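Asker: Questions regarding the structure given below will be posed in turn.
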2 protein chains.
Amino acid sequence: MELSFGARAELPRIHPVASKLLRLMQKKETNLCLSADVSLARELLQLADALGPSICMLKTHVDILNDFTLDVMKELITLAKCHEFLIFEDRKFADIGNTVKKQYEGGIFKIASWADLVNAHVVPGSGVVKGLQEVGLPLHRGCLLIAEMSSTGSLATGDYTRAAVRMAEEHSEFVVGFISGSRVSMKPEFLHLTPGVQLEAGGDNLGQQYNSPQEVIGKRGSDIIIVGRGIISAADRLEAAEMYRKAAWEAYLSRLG
Amino acid sequence: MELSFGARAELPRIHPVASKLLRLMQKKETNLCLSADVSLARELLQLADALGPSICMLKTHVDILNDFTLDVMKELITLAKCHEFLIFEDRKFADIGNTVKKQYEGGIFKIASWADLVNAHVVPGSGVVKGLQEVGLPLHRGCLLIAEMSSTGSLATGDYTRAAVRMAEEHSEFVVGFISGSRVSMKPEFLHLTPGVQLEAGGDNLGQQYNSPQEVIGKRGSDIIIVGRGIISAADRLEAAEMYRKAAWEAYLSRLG
Ligand SMILES: O=c1cc(O)n([C@@H]2O[C@H](COP(=O)(O)O)[C@@H](O)[C@H]2O)c(=O)[nH]1
Ligand SMILES: O=c1cc(O)n([C@@H]2O[C@H](COP(=O)(O)O)[C@@H](O)[C@H]2O)c(=O)[nH]1
């Protein structure tokens, strides 16, 4: 009863952004999201161009880009369209609804104008989603809810994770899935994206913890791996991305049987 | 055994940023933080100048400022120095440590260069604080942890709130207090700042809930009220700020006896 990405793209209740994503994952044989955690626009764009064919999604932190402009993001959209990947701004909205709507639409980043996907913490209660969706529904955007975190001491466990799943499942006109370590919803209309991924065991010195693509996708049932330093600190980022793509894709196929 | 703000400023374990704040609160008879939730730099600066004498702190959301530049923030520092208030960027850092350090120091906002105080959600675990403090300790900054939220459905309750208090109390070289609805720590070295404040009962249509300064300061034991729309939507923002200042200050005095 587990469906391929291409069949999930057709589910009756699928969000159009999720459907677009699932179709390109199936087409390109990729369930890799690049975490493009760089500070230079040129590096961001060169990574997006070279790695675009290997990825289903490019995750940004626009607020670490020392030379952000909206024209950078126009360039990034051109590459996303060319290579067929979604743009996910990993802003982690986490305020009351009236504040996050402004943070999403406005200021100098105008996130909603260029990001297919954003994400939110569930700690404020469902007003965080209601505020975002007042901006994002008109613009045909989607949102991911942070149900679990990869870092040591995370409080996104137990009843908190359950609250995130309920909040999704109840805002499914806008919420398309989760940031999580594992499959947290049994409804196949929801995407699961998992950060904290490297091929080798380890972590960082600021609480990051790594698990492998086989563990995350194959054993824990997630859909997509989010990989930053495992790719971006490598010398050859293209070959690193291909290693991660092949790992995540085979883990998905093997789970699917 | 409850101490005045001026005596708390002298406590052995007080953080220098908390001490500076407590001294100016005592001097100016203000425990009001203006939530300057505007999109124009000119309005931000005109509010800071006119209301500066009435406030202990000005809370920003730099990411909704349509015409942000670092020169705006230089102007804002000049006013903070003139009128004696701290600048609190309400960024709600909420990522792994390695990410938040970059978000705090870098990008176009360079938050650490101008904000006396920032805040963080505790959901990622203590690496969020460790990452921020790698930037903020050298720059002699402070941080507030979000222990409770004002909005409907908040998950910052129970064991989550307790985890926030522990995390503070254990990073007290950098963490100076809390965003909370009430006094959550019994240690008087920690500040309690409470949003969701208006004189009249009510809320908004996106989950905000209001309580009065007398309730928050006088009954719930908080130190500082954070007020946005109750001031900024009023016609005369100066008189509105004075009403809130007088309310919060008298509630503090009456609690102190
Ligand atoms: O639980 C979570 C949620 C995240 O978004 N992230 C993000 O995913 C990326 C992980 O990067 P890296 O692979 O270099 O550790 C970072 O951008 C981080 O902000 C995470 O690491 N853990
Ligand atoms: O629990 C919390 C935490 C906050 O920082 N805030 C912030 O405090 C301010 C409240 O503004 P207002 O008084 O207009 O409702 C907003 O900037 C909001 O982001 C809040 O309302 N509740």
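Here, residue 1 is simply the first one shown, and the rest follow in order.
Method on record in the header is X-ray crystallography, 0.9 Å.
For all residues, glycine too, the Cβ spot is worked out from N, Cα and C.
Among the features that Swiss-Prot reports, active site, for OMPdecase activity is placed at A:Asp90, A:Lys92, A:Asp95, with the record citing experimental evidence. Under the heading orotidine 5'-phosphate binding site, Swiss-Prot lists A:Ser35, A:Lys59, A:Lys92, A:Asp95, A:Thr99, A:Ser150, A:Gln208, A:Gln209, A:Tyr210, A:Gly228, A:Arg229. In Swiss-Prot, the entry for mutagenesis A:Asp90 to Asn (Swiss-Prot position 312) states: Loss of OMPdecase activity. The structure shown retains the original residue.
Can you tell me where each of these features sits in this structure?
Answerer: Secondary structure from DSSP puts A:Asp90 (mutagenesis position) in a beta strand.
For A:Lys92 (active site, for OMPdecase activity), the same-chain residues that are 6 or more apart in sequence and have a Cβ closer than 8 Å to its Cβ are A:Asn119, A:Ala120, A:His121, A:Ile146.
Other C-beta atoms found within 10 angstroms of the C-beta of A:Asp95 (active site, for OMPdecase activity) number 26, with every protein chain shown included.
Its Cβ taken as reference, A:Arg229 (orotidine 5'-phosphate binding site) is surrounded by 15 other Cβ atoms within 10 Å in the chains shown.
Non-local contacts of A:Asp90 (mutagenesis position) by the CB criterion (under 8 A, 6+ apart in sequence, same chain) comprise A:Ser35, A:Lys59, A:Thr60, A:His61, A:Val118, A:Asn119.
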Asker: Would you mind checking how many other C-beta atoms are within 10 angstroms of the C-beta on A:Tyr210 (orotidine 5'-phosphate binding site)?
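Answerer: The answer is 20.
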Asker: Among A:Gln208, A:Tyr210, A:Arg229, these being the binding-site residues, pick the one whose CA is nearest to that of A:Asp95 (active site, for OMPdecase activity).
Answerer: A:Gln208
Asker: Which recorded positions from the set A:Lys92, A:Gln208, A:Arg229 come near ligand 2, judged by a Cβ under 6 Å from any of its atoms?
Answerer: none
Asker: Among the recorded positions A:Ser35, A:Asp95, A:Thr99, which sit with their Cβ under 8 Å from a Cβ of chain B?
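Answerer: Filtering A:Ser35, A:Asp95, A:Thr99 for a Cβ under 8 Å from chain B leaves A:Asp95, A:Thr99.
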Asker: For the binding-site residues A:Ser35, A:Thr99, A:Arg229, which residues place their CB under 6 A from an atom of ligand 1?
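Answerer: Within range of ligand 1: A:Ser35, A:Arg229.
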Asker: Please determine which of the binding-site residues listed here (A:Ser35, A:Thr99) has the lowest count of neighbouring CB atoms within 10 Å.
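Answerer: Among the binding-site residues A:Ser35, A:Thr99, the lowest count of other Cβ atoms within 10 Å belongs to A:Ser35.
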Asker: Let me know the DSSP-derived helix, strand or coil state of A:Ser35 (orotidine 5'-phosphate binding site), please.
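Answerer: Where A:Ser35 (orotidine 5'-phosphate binding site) sits, the three-state DSSP reduction gives strand.
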